[PDB]
Amino acid sequence: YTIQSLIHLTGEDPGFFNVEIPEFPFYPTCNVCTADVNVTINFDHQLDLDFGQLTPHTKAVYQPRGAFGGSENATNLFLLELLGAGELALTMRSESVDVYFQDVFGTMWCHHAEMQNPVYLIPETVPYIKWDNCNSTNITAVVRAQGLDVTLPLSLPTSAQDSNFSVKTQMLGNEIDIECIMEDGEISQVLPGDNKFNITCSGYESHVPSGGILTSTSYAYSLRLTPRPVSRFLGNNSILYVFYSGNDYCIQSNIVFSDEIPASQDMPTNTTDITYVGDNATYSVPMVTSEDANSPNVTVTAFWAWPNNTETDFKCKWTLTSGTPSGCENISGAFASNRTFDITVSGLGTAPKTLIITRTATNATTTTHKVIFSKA
Amino acid sequence: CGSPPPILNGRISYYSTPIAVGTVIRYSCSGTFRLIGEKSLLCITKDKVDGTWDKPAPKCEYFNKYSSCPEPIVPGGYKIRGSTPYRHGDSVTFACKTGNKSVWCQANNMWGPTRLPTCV
Ligand SMILES: *[C@@H]1O[C@H](CO)[C@@H](O)[C@H](O)[C@H]1NC(C)=O
């Protein structure tokens, strides 16, 4: 399905970046979650790719990248390629990306996430630099999912009173050149702690906000940098450096990204519920807010609960622009005068049906109305 | 190349203790003062082992506090890592399909340590 997005480069210009795409349809199958992925990445002509990766919620960092545009620099370096709720990063080598598919479960292909960064990047093979005058605390900068998270102690409490604190930092590794900066003026000890200074962190827009907090105490303080743009092109044993000035002292720590599976990737559920006494239970699908009263396409894919097998009598029909309304499933779907579908189940049953419907109208947010039928 | 040229309250990074070797060093900002100038530093080798560093030491001071500066452009110049908004000592990068490839924004505005570079 088509969900356009706009992205602008921020801070410095690292070659690698993460383009979050939680917008495409995703279903809470809780069992078999096959998902065919096809990606197109433009550059400059357009070096279209043929990225293909079919991983359920069992392998979150797979990166099969059989290309067709030539020997491109890199694509979808996977360290958190699935980590998060629907987050599918597309990392490159340290650009008007047009993703095309997440799951099949029927016949509809589209996606989009436009980035205004350079179409073709530049190699950024950083020479090994150690910063001799930087005390290496060798703390473990574990990159949980994609966003970095550290609690390293700050540089020094030199001239704490009326200090134009600046926390400009940078992370280095396997040919990655990304440096963080601290925006919004110059923080000077506001409140006892949790200064919440916004961090540009370079990289990309970082839809989830990224910033560090200067947890001052009394006189030893700390620092809690949270730069989100951290991806797989880092080395397995790489080093980041933090430069905190006052009134310039640096600290070095070891960064190791983890390739693991997240808590969940499915789209957030509306968790709607209905109650029935008659087995011919029908549920009215609420109108999605982001879509007006008229739209050229809208689908109500009725999926069962805990499907141990592959797809079964589950209808993804009832679309607009001359769409087939005769659901091949065991169930039957209907609607009303207003565009609110009334979906009837295949006789339901004594057990809760817990059927899942993801009504994704065009240019509207996907609302997976996971409804758990309850008897009397 | 002997000894690196120091900057104002900045950083010199790592070079060990070489006998005129000093392969790679990096210069960082002074913190509250943004770095206005190319940060890289590699010791080029002349006919003799002893030589000079590739680039002069960049200045590390304020750049118009938080005020902005004119967009630096040249017909043979792109805007890599550059955008309409500006703050303090932010820089851009230049290139062309057919000169230097860097310029900053200082307090004097319209440039940083050096003027907006031209191109062939
Ligand atoms: C809304 O959807 C239409 C296609 O129906 C698209 O052309 C337009 O760019 C979209 N606008 C926004 C803000 O999503």
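Here Swiss-Prot sets the residue numbers for chain B, with the shown residues being 23-120, 126-147 in order.
This deposition comes from electron microscopy, 3.3 Å.
From the backbone N, Cα and C atoms, a Cβ is placed for every residue, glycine too.
Quick look at what Swiss-Prot annotates:
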MUTAGEN   B:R103 to A  No effect on affinity for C3
MUTAGEN   B:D112 to A  Reduced affinity for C3
MUTAGEN   B:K128 to A  Strongly reduced affinity for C3
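Features recorded in Swiss-Prot, as mapped to the structure shown.
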residue : record               : DSSP class
B:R103  : mutagenesis position : coil
B:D112  : mutagenesis position : coil
B:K128  : mutagenesis position : coil
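Between the mutagenesis positions B:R103, B:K128, B:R103 has the most other Cβ atoms inside 10 Å of its own Cβ, all protein chains included. Around B:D112 (mutagenesis position), the C-beta neighbours below 8 angstroms that are at least 6 residues distant in the chain are B:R56, B:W131, B:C132.
In the deposited model, 5 residues between B:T120 and B:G126 are missing, and the Cα-Cα distance across the gap is 11 Å.
A distance of 11 Å separates the Cα atom of B:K128 (mutagenesis position) from that of B:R103 (mutagenesis position).
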